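Inspection log for the structure reproduced underneath, given as structure tokens.
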Amino acid sequence: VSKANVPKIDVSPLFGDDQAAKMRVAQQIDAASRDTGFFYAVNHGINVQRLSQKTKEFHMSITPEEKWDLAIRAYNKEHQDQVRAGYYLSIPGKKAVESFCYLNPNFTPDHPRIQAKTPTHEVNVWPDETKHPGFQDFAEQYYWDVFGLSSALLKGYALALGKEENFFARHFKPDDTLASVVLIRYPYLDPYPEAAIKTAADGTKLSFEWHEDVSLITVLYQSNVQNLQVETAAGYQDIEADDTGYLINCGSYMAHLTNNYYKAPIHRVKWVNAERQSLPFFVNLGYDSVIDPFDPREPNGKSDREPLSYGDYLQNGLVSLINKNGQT
Ligand SMILES: CS[C@@H](C)[C@@H](NC(=O)[C@H](CS)NC(=O)CCC[C@H](N)C(=O)O)C(=O)O
Ligand SMILES: [Fe+3]
């Protein structure tokens, strides 16, 4: 397969007050969004080597007893409130992947949306402090660091579409965002179970099938082991790895609001027998957020699509993705 066009864009102007420089970044985001749908964010300000080291100290020290105690509902019937947040177990001999998901640290027991039991809002669960010293405080601080990067990126997407810079960011707030971090471990295994390997129609061995993302945008750190592919008009292409930057793409909410001007790219995960990390931040809005759909290709900007609230979008999308590609 040939190599996918994935440009490196320096996103540092998006943090400052130089309006013309921000426009130059916006144009590069527009070009990448109309082409393969992917780019690397560089000069982002975040210490990704320390993120990798802290995440590795956690995955490698957590015990089977602690994983049952933190497990989501799909693995532990006792934990009916845990649909999104908590531990997603491996199944030795059948399923290789395992992961930990956490939500907004402001979703405390006194938060009005947790009091009302609104779908998609949960209070995070954490391992014992004495067993994992410093982990919960590191992980909460990381949520705010990648939140800050994502707010800057959202300024560049708004400019790219001909809008004012707070068009998306106004709907992305500390007190109510539905955004999530997932710390995915893909393990080295000897022998690697064949039941954990899927085969595409074209014969390619996979760990996760073709899909579009459920997000507005996705903001991803990975290790330096090549595995991602993107569908283009020329067929599936390889995305090169870069463990110093963040890989960015649009999810299906952005394709809805823009009448498919910025498509949600179809992508998949090749099977590789290597110990590695996939650490996505899914940029989601608030439960009642609505952006009216438009079409930047039409003279009058009007679209034949209906408004959809972010909450309804997120709940149905996460269920459909489990029915399509399986419980992770
Ligand atoms: C290249 S796709 C990627 C970054 C990842 N998959 C995923 O993270 C898959 C597909 S996007 N996403 C999901 O499984 C959605 C998880 C939602 C989360 N529990 C929440 O509650 O917000 C992986 O397999 O590396
Ligand atoms: Fe994805």
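Using Swiss-Prot numbers, chain A covers 4-331, in order.
Using N, Cα and C of the backbone, Cβ positions are placed for all residues, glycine too.
Some features that Swiss-Prot has for this protein:
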{"type": "BINDING", "residues": "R87, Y91, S183, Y189, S281", "note": "isopenicillin N binding site"}
{"type": "MUTAGEN", "residues": "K98 to E", "note": "Strongly reduced the catalytic activity"}
{"type": "DOMAIN", "residues": "176-288", "note": "domain 'Fe2OG dioxygenase'"}
{"type": "BINDING", "residues": "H214, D216, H270", "note": "Fe(2+) binding site"}
{"type": "MUTAGEN", "residues": "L223 to I or V", "note": "Strongly reduced the catalytic activity"}
{"type": "MUTAGEN", "residues": "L231 to T", "note": "Abolishes the catalytic activity"}
{"type": "MUTAGEN", "residues": "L231 to I or V", "note": "Strongly reduced the catalytic activity"}
{"type": "BINDING", "residues": "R279", "note": "2-oxoglutarate binding site"}
{"type": "MUTAGEN", "residues": "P283 to L", "note": "Abolishes the catalytic activity"}
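Counting residues per DSSP class in helix, strand and coil order gives 9 helix, 48 strand, 56 coil for the domain 'Fe2OG dioxygenase' (176-288). Note: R87 (isopenicillin N binding site) has non-local neighbours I75, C104, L106, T123, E125, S183, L321, i.e. same-chain residues 6+ apart with C-beta under 8 A of its own C-beta. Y189 (isopenicillin N binding site) sits 5 Å from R279 (2-oxoglutarate binding site), counting Cα to Cα.
Residues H214, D216, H270 make up the record's Fe(2+) site, and a Cβ search at 8 Å around their centroid adds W213, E215, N252, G254, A267, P268, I269, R271 from the same chain. Taking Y91, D216, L231 as the candidate recorded positions, the subset whose CB lies under 6 angstroms from any atom of ligand 2 consists of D216. Around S281 (isopenicillin N binding site), taking its Cβ as the centre, 21 other Cβ atoms fall within 10 Å, counting all chains. Spanning the listed isopenicillin N site, residues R87, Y91, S183, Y189, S281 have a farthest Cα to Cα distance of 19 Å. Distance between Cα atoms for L223 (mutagenesis position) and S281 (isopenicillin N binding site): 7 Å, as a whole number. Shown are the binding-site residues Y91, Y189; of these, the residue with the fewest other Cβ atoms within 10 Å is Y91.
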